[PDB]
Structure formats: C-alpha cells, structure tokens
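Here the structure is laid out as structure tokens; the discussion comes afterwards.
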Amino acid sequence: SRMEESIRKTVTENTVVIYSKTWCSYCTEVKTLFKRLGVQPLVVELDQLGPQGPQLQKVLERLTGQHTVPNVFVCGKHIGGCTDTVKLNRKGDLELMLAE
Ligand SMILES: N[C@@H](CCC(=O)N[C@@H](CS)C(=O)NCC(=O)O)C(=O)O
C-alpha cells in the first residue's frame, strides 16, 4: 500500500516518530521521556485522523507486529512501545542510537 510506503518515508526522514493517541497515558509518558532528553519527536495522533487512523494502525501492525500505542521509531527503526523505550533508555541504547 501507499500508506505503507508513506510510513517508511516518515520514519526515515524524522529522527524520532511516535504514533500516538491523545488520551493514552503511555503515549504521554513516552513524549515526556523524549522531552527530558532534549528531543522534539514527530507525533502522529491516530485518534485525530478520522478513518485514516484505524487504516494507519493496520499498516503499523503489518510493519511492526504491534497493535498498541505508542509505536515508537528512532533513527528509522521500530523500537516498540513505552516500556520498550524506557528499557532502551535505562540501558543507554536509546542515547547511543540518538548519538549516531
Ligand atoms: N506495554 C505497552 C502498553 C501500551 C498500551 O496499553 N496502549 C493502549 C493505549 S493507552 C492501547 O494501545 N490500547 C489498544 C489495544 O489494547 O488494542 C507500552 O508500554 O506501550
């Protein structure tokens, strides 16, 4: 699909991409973690896109294996959700990625 090719372009062009929903506490949490690191992520709020939201979500599951939000990409690579991102941070992998 065109939506799949567009996601690939979005995540290769933007250092941090968070596919989010505005009401989700885990999305807020991961937004805050990147803010504390000095990053300004690109946020895509899937609940604020009309019927494109659920279509995008389906393509995200095909690409990433995940059906929850947040769905986080760093340096073009899928990293997971909030707890995945927090674990990557706790290990210093997240900052090593950002540093390269
Ligand atoms: N363990 C996940 C949890 C994320 C989560 O539960 N997200 C909720 C929204 S706040 C969700 O996507 N729910 C949709 C569903 O369960 O299908 C993470 O750390 O990101």
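Here chain A follows Swiss-Prot, giving residues 67-166 in order.
Each residue, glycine too, has its Cβ placed from N, Cα and C.
Annotation comment: Swiss-Prot describes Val135, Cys148, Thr149 as glutathione binding site. Long-range Cβ neighbours of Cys148 (mutagenesis position) (same chain, at least 6 residues apart, Cβ-Cβ under 8 Å): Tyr92, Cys93, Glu95, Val96, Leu99, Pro136, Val138.
Swiss-Prot documents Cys90 to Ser as a published mutagenesis change and attaches the note Loss of Fe-S cluster incorporation and loss of glutaredoxin activity. Sequence-distant neighbours of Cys90 (mutagenesis position) (same chain, 6+ apart, CB under 8 A from its CB) are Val135, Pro136.
According to its DSSP assignment, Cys93 (mutagenesis position) is helical. Neighbour count (other Cβ atoms within 10 Å of the Cβ, all protein chains): 25 for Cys93 (mutagenesis position). Among the mutagenesis results in Swiss-Prot, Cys93 to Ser has the note: Loss of Fe-S cluster incorporation, but increased glutaredoxin activity. The residue drawn here is the original one.
Swiss-Prot lists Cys141 to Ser among its mutagenesis entries, and the accompanying note reads: No effect on Fe-S cluster incorporation or on glutaredoxin activity. Under DSSP, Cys141 (mutagenesis position) is assigned to coil, being neither helix nor strand in the three-state scheme.
According to Swiss-Prot, the mutagenesis experiment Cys148 to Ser carries the following note: No effect on Fe-S cluster incorporation or on glutaredoxin activity.
The recorded positions listed here are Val135, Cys141; among them, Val135 has the most other Cβ atoms within 10 Å of its own Cβ. In this structure, the C-alpha atom of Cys141 (mutagenesis position) lies 18 angstrom from that of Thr149 (glutathione binding site).
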